[PDB]
Amino acid sequence: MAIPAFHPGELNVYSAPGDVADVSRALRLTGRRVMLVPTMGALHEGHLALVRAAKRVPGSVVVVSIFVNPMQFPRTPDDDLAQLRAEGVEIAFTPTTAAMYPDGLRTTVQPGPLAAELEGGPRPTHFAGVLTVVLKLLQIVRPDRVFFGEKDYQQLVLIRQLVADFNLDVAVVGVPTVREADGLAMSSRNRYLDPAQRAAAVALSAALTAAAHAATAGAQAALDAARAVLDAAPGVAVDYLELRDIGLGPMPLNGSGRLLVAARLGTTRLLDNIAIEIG
Amino acid sequence: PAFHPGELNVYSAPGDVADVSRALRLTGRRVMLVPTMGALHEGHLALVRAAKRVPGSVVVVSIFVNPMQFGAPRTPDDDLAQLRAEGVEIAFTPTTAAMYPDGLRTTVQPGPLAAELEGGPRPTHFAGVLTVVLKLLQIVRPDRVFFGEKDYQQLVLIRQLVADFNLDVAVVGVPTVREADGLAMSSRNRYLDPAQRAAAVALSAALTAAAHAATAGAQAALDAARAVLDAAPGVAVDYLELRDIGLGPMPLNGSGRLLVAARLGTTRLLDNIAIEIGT
């Protein structure tokens, strides 16, 4: 029994939700485990790590969606697909805005209060757009696991709330941030940094790593070390530098947490975060 | 495991009914879901019977009411007795804590239709409904879900939910069951004193009169309904509207729906009927 419209071993591209849903359901029925990697295209090494994390799950078929979601606000379709082909990805889902929101923004997802904080201050409706599209992609593909990068930590935490709050039957996998050789978190925004800004941008990761090691001396020491590193960089306007628990609530007196930073270099906004252990 | 065929199996933990439902689906039995708030009457038994009619089906009837503190009183014992007597194999009766372990955090935001008609006096009512229904659909993963046509707006909003979030379930509307005189069955009817019960017949009489007046056009149909309601002692009408079957504007001719909501004392009653204009 062949699967309608699906060719094992090759990059199969689908634009209609119904097509990828049928293919995914037939594949699940034969016992394959469907992995979903949601992206907005313009792929770089960061995304490829997500793809590889998905691919290495035994008996898996990897679905990578490319969809620049209007609701949560780079375009090289062929470069993107070509890169996915090279990774051995078998399915690419590339729907049009029309096929995803045929009735505009009608029924949508309202995130909890965490969505109004940190990234949500500068962009109050951003996460509603992200959870709405992620929920839709989860229902279309019905994957066993969905992969997101830790770079957008708040996003990852909000997706975990989505999945828990709506009893979604999918495991959420956070993948460690892929970095450049000097530590700069990979991001499509890095290309907008001019030479001096690129050099100065190293301060974000350096400040966080300094903080994580300074942490044996406590929270004030960790924060102060990060700040000193940021104070030594020119042109890095810090929007926030916050210590929180892993779910982004208040940081406990001790234990595990996450240190997050967001800064603007010229008009380019950069983010980074790192696991922290107090004391 | 944990499921005895031919008997009423009662589960409180989401994980338990999800496992059982998953297992029953594997063996080919299609899962039917009938969501209710308890206080079952003949109207609900009609949903159950329509679900039972599906060839190889196992019927899941859930009983749950959102916690009042959300801003959007009985024992489950008689309802279960009823389900058992009706040959239902699964009852899902979760606690508020098990449905909302992290409280009301991520929720569903309905489209504009939720602010109209029933949504006027209760702005967040449908958000609560769609949120719970979405969760029940994810927990039970049924092939079909049944809702009564009595709550027509609700039914329409549930169909938007399923389409907008790409849910893979068929939504079945079941015709309203009525008392001998035409009164739509509802657990609220028991709150009508004798005079109110007698006056309450005006809702269905007004709708049926309109459906037949319709050969003379929509305005004539609305006028007939209004005249009947105006002749009814102590019936205070909240709204009486003729719309499209999707609840959009009613066209020149074609199918539609006439909806009415009224107050008799402090008991609010609803009813609606299919209308064929210029036919």
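Numbering of chain A is taken from Swiss-Prot, so the residues present carry the numbers 1-73, 83-288, in order.
How was it done? The header gives X-ray crystallography, 2.1 Å.
Every residue gets a Cβ built from N, Cα and C, even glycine.
Copied over from Swiss-Prot, here are the features:
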type	residues	note
ACT_SITE	A:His47	active site, proton donor
BINDING	A:40-47, A:158-161, A:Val187, A:195-198	ATP binding site
BINDING	A:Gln72, A:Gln164	(R)-pantoate binding site
BINDING	A:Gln72	beta-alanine binding site
MUTAGEN	A:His44 to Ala	More than 1000-fold reduction in activity and 52-fold decrease in adenylate formation
MUTAGEN	A:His47 to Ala	More than 1000-fold reduction in activity and 60-fold decrease in adenylate formation. 10-fold decrease in the affinity for ATP
MUTAGEN	A:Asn69 to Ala	More than 1000-fold reduction in activity and 50-fold decrease in adenylate formation
MUTAGEN	A:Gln72 to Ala	More than 1000-fold reduction in activity and 45-fold decrease in adenylate formation
MUTAGEN	A:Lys160 to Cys	More than 1000-fold reduction in activity and 120-fold decrease in adenylate formation. The enzymatic activity and the affinity for beta-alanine can be increased 10- and 3-fold, respectively, by alkylation of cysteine of mutant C-160
MUTAGEN	A:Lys160 to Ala	More than 1000-fold reduction in activity and 50-fold decrease in the affinity for ATP
MUTAGEN	A:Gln164 to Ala	50-fold reduction in activity and slight reduction in the affinity for beta-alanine. 30- and 40-fold decrease in adenylate formation and pantothenate formation, respectively
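If you take the C-beta of A:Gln72 (mutagenesis position) and look for same-chain residues 6 or more apart in sequence within under 8 angstroms, you find A:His135, A:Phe136, A:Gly138, A:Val139, A:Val142. Neighbour counts were taken at the CB atom with a 10 A radius for the mutagenesis positions A:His44, A:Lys160; the maximum falls on A:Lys160. Annotation: A:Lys160 are the mutagenesis positions among A:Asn69, A:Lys160, A:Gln164 whose CA atoms are within 10 angstroms of the CA of A:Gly46 (ATP binding site). Chain tracing stops at A:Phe73 and picks up again at A:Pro83, leaving 9 residues unmodelled; the C-alpha atoms of these two are 13 Å apart. Neighbour counts of Cβ atoms within 10 Å were taken for the recorded positions A:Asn69, A:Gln164, A:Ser197; the minimum is at A:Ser197. Taking the Cα of A:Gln164 (mutagenesis position) as the reference point, the closest of the recorded positions A:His44, A:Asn69, A:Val187, A:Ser197 is A:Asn69. A coil conformation is recorded for A:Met40 (ATP binding site) in the three-state DSSP classification, outside any helix or strand. You'll find the Cα of A:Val187 (ATP binding site) roughly 10 Å from the Cα of A:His44 (mutagenesis position).
Candidate binding-site residues: A:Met40, A:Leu43, A:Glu159, A:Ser197. Nearest to A:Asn69 (mutagenesis position) by Cα distance: A:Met40. Ranking the binding-site residues A:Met40, A:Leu43, A:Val187 by the number of CB atoms within 10 A of their own CB puts A:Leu43 at the top.
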